[PDB]
Structures are given as C-alpha cells and as structure tokens.
Amino acid sequence: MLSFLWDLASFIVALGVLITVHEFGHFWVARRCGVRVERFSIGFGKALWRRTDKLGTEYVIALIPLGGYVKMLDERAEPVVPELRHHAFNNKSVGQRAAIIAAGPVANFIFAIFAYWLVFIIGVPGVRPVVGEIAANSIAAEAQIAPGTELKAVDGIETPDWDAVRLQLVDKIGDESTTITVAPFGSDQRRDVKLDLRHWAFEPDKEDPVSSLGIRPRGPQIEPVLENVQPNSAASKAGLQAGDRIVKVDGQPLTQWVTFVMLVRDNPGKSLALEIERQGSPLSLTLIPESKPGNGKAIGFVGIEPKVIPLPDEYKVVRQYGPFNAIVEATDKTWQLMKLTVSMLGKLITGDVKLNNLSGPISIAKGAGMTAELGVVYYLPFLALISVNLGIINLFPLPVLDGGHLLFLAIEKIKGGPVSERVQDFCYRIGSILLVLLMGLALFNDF
Ligand SMILES: CNC(=O)[C@H](Cc1ccccc1)NC(=O)[C@H](CC(C)C)[C@H](CSc1cccs1)C(=O)NO
Ligand SMILES: [Zn+2]
Ligand SMILES: [Zn+2]
C-alpha cells in the first residue's frame, strides 16, 4: 500500500507537469499570435478543477491524466462576433498556425532543457566507466578488454560515465559490431577496440547492456558486516547485533554477499548455522529467516543491511556548471536525447527491436516512484527524458497529433486550401481509434 501510493503519486505529478508544459507552450504561442484561448484542459474525462481568467480563458484540471488540449477560437467550431474574427485560429496565416501547433513539442523540448539546466546548476553525481570484473566467453572478454579499464568513448562520442556508456550501447541495437575507445585508468593512452555484436541478444527492458557484454562495473563493495539490525526481525531474534561479521554459513565460509542473499531468499523457515565474529570472539548462532510476501514464491527476510564501502572518489564525477555553461550543456544533452529517440523509433520500426519491451504506464509509474524516492537531481532528468519522448511522439504525422496538424497545414499551404471537407473526419476518428489501440497494447505488454 505504502509503495503503490507513492508510485501513483509520482506518476500523477510527472504527468501533470508534462501536460502542463506542452499545453502551456501551445497556449502561450497562441495568445502571442493574437488568437483567444478558451479552455486549457490538463487531462481527459470529467473536469474537477475549473477556473476562469479575466480574458475568458478557462483552466481545467480533469481526472484522466493521460493527455490534454488547448481549445482555440475557431469559426469552424462556434459562431464568432464580427470583431473577434481576427482573434480566431482559422483567420491566421499558415505560418502562425504552424508555429502555434508546433509550440507543444517545442515546449516539451524546452522543458527538458530547463530540467537539465536546473540539474546542472544543482549538480548531478556519476561514476567513471571503469570495469571491475569481466565475464569470460562474453562480448567484451573476446575483445581483449581487461579489468581496470576506463571507457573513454563509444563510436567517438564522449562517455564520461556509465550512464552515457549505456546510452550509446542501446543506440547500437541491430548493428553487427561496435568500436569503443578505451584506456587504462590513469593513463591517457587511448586504444580502439572492437566489440562483436553479431550474436548479441538482450532485452533493453530487462537486461543491463553493460552486463550483456559480460562487464561488471566497479562499484561500492558489500562486505559481510552488519550495519544495523531492525527490531523484531529474524536477525534480531537470532542474536545478531550491529557490527557483526558473518564468517561461515552452513559449514562453508562466506565469500560473497549474494550467497547470503540467495540463502536467505531460497530457504525460508529453515535454520541457518552462522559462525560469526564479535569483538574478535568467535560465536555460533541460528538464523531462522521469516517469510514475507514475495513475487513468484515465498521469499525470506532477516532484517540485515550489510556494510557497503563506497569506491574511492577517483571514480567520481561532479557535473555541475555555471548558468550559461549549464544552458549550453543542457541544450546539447536534450538534442542528443532527441536524436537518440529518433534512432530508437527507427530501430523499432525497421524490425530489430521488439515492441513488447515498450515502456508501459505501470513501468513508467514504478520508475517515477523510484526516481522521486532517489531525490530531485534524479527526478528532473526522468521528467526531461519523458518530456522529450512525449514531444517527439506527438510530432508524429498522424491526424489526431500535432504532427498531423502540421502535415495537413503544409498540404494546405502548398495546395492553397484545406485538404479535406469531411474526407478528413473518417481519419479523425480512425486516428483516435488507433491511439486507443496503441494505449491498450502498451498497457497489455506491460502486464
Ligand atoms: C499520453 N497521451 C499522448 O501522448 C497523446 C498521443 C499518444 C496517444 C496514445 C499513445 C501514444 C501517444 N498526446 C496528447 O495527449 C497531447 C497532450 C500532451 C501534453 C501529452 C495532445 C494530443 S491532442 C488530443 C488527443 C485527445 C484529445 S485532445 C496535444 O498535442 N495537445 O496540444
Ligand atoms: Zn481585435
Ligand atoms: Zn500538441
């Protein structure tokens, strides 16, 4: 309960913000062009929050947060006073109406710029792309890549952190090989290696592209030391205190923490003989894991948070700039994201990216919950990414979207007159049908 509520709240706030910024771009550019905005609907369905401005503009918050619109003044929808005729949308030039229509996606892009600028002003952390472990017989193992190597670039594009590395790796789906400029950590002697991607197969929704290459990044190391023990837990009833060191679990010494994790998760109820050390004194204990609700089966909990040692700050990057520099870098980052979304849609259409791994609203909500839990410096880039996505999928040439408006408007500009009398209407309805079908298919592949 306490988790799903946070997820839904973060999802609703993210939606609200993005809808508001798109419709605000629409409304601002429209009002500046000289037309009169009537309704500023943020959401679909029955309205809940209606307010009226002095200029007659009605701001409306509805209940279905999966969209929104801006109702313009048009002679093709209501009878207009002879003086308000030039305040109508249809009585404007093709260029003005095209700008008013394109304002929305441009508003989303500008919101992404602003989010990344605010993040750069406040600063976003990051880890250097340094390999810690290499899985044998993998993509990177066969390319003469040794542990302790700092990735410098992917196909020439700079990769200062693991995030940019994954961002460039996902852009190589469908390719048979890729080129990575690497260097040992410390020495700036660059070297171009080539990863073979012919038999490469991974789901971007389920698999980390770094691990898909058999690469583990160097991160904070978990050590078999108890940081704190929650009260009224299995470890608390087992006699474990803060600062204890798990040495032996069921006869064999404890080498990794994932071993203890799997032993607690796959063995609920059954005892575990723990030989530990407390203040240099060896002790024996019997840990009986509980059985809290899990996914797929019954998982076991003990209430132990291990002690993690963060990797040295040598593998840390601070990405904060000054105001003007932050503006420049945010523009560059959002342009990169736009080009990457273009290439990703191209990959999905060309036939090498399955549509079943698409971002579904429940997955979007879980990601929003996780990000909002992580803080603001993570929630803002998430909002910027989803804003770029929304702005770029609405500029898609389809009758009901802003892009279809721009398309029919350009055809009117060339032809000298609106495309269709009612020949459009049968596409106006079919586009809404296709949008509802796409929404349903996206919701179903998420489930
Ligand atoms: C989550 N909904 C969307 O992303 C749809 C397009 C879509 C539908 C289904 C699947 C994928 C994309 N876009 C919009 O709702 C735009 C609103 C922005 C702020 C998101 C909106 C589209 S117009 C209208 C459609 C129905 C009544 S009014 C717009 O352009 N206002 O200026
Ligand atoms: Zn006037
Ligand atoms: Zn729009």
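Each Cβ is built from the backbone N, Cα and C atoms, and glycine gets one as well.
What Swiss-Prot records for this protein:
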| type | residues | note |
| --- | --- | --- |
| ACT_SITE | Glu23 | active site |
| BINDING | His22, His26 | Zn(2+) binding site |
| DOMAIN | 127-220 | domain 'PDZ 1' |
| DOMAIN | 222-309 | domain 'PDZ 2' |
| MUTAGEN | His22 to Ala | Loss of protease activity |
| MUTAGEN | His22 to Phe | Loss of protease activity of RseA and signal peptides, does not complement deletion mutant. Binds substrate |
| MUTAGEN | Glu23 to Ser | Loss of protease activity |
| MUTAGEN | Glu23 to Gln | Does not complement deletion mutant. Abolishes production of the FecR cytoplasmic tail fragment |
| MUTAGEN | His26 to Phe | Does not complement deletion mutant |
| MUTAGEN | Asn389 to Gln | No effect |
| MUTAGEN | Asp402 to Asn | Does not complement deletion mutant, loss of protease activity |
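Recorded features from Swiss-Prot, shown on the structure.
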residue : record               : Cβ neighbours (10 Å)
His22   : mutagenesis position : 27
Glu23   : mutagenesis position : 24
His26   : mutagenesis position : 25
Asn389  : mutagenesis position : 20
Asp402  : mutagenesis position : 23
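Among the mutagenesis positions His22, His26, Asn389, residues whose Cβ is positioned under 6 Å from ligand 1 are identified as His22, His26. Classification of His26 (mutagenesis position) by DSSP places it within a helix. The residues of the domain 'PDZ 1' (127-220), classed with DSSP into helix (H, G, I), strand (E, B) and coil, number 16 helix, 31 strand, 47 coil. Between the alpha carbons (Cα) of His26 (mutagenesis position) and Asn389 (mutagenesis position) lies a span of roughly 17 Å.
Of the recorded residues, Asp402 (mutagenesis position) and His22 (mutagenesis position) place their C-alpha atoms 11 Å from one another.
Counting in whole angstrom, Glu23 (mutagenesis position) lies 15 from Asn389 (mutagenesis position) by their C-alpha atoms. Separating the Cα atoms of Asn389 (mutagenesis position) and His22 (mutagenesis position) is a whole-number distance of 12 Å. The helix, strand and coil residue counts that DSSP assigns across the domain 'PDZ 2' (222-309) are 14 helix, 37 strand, 37 coil.
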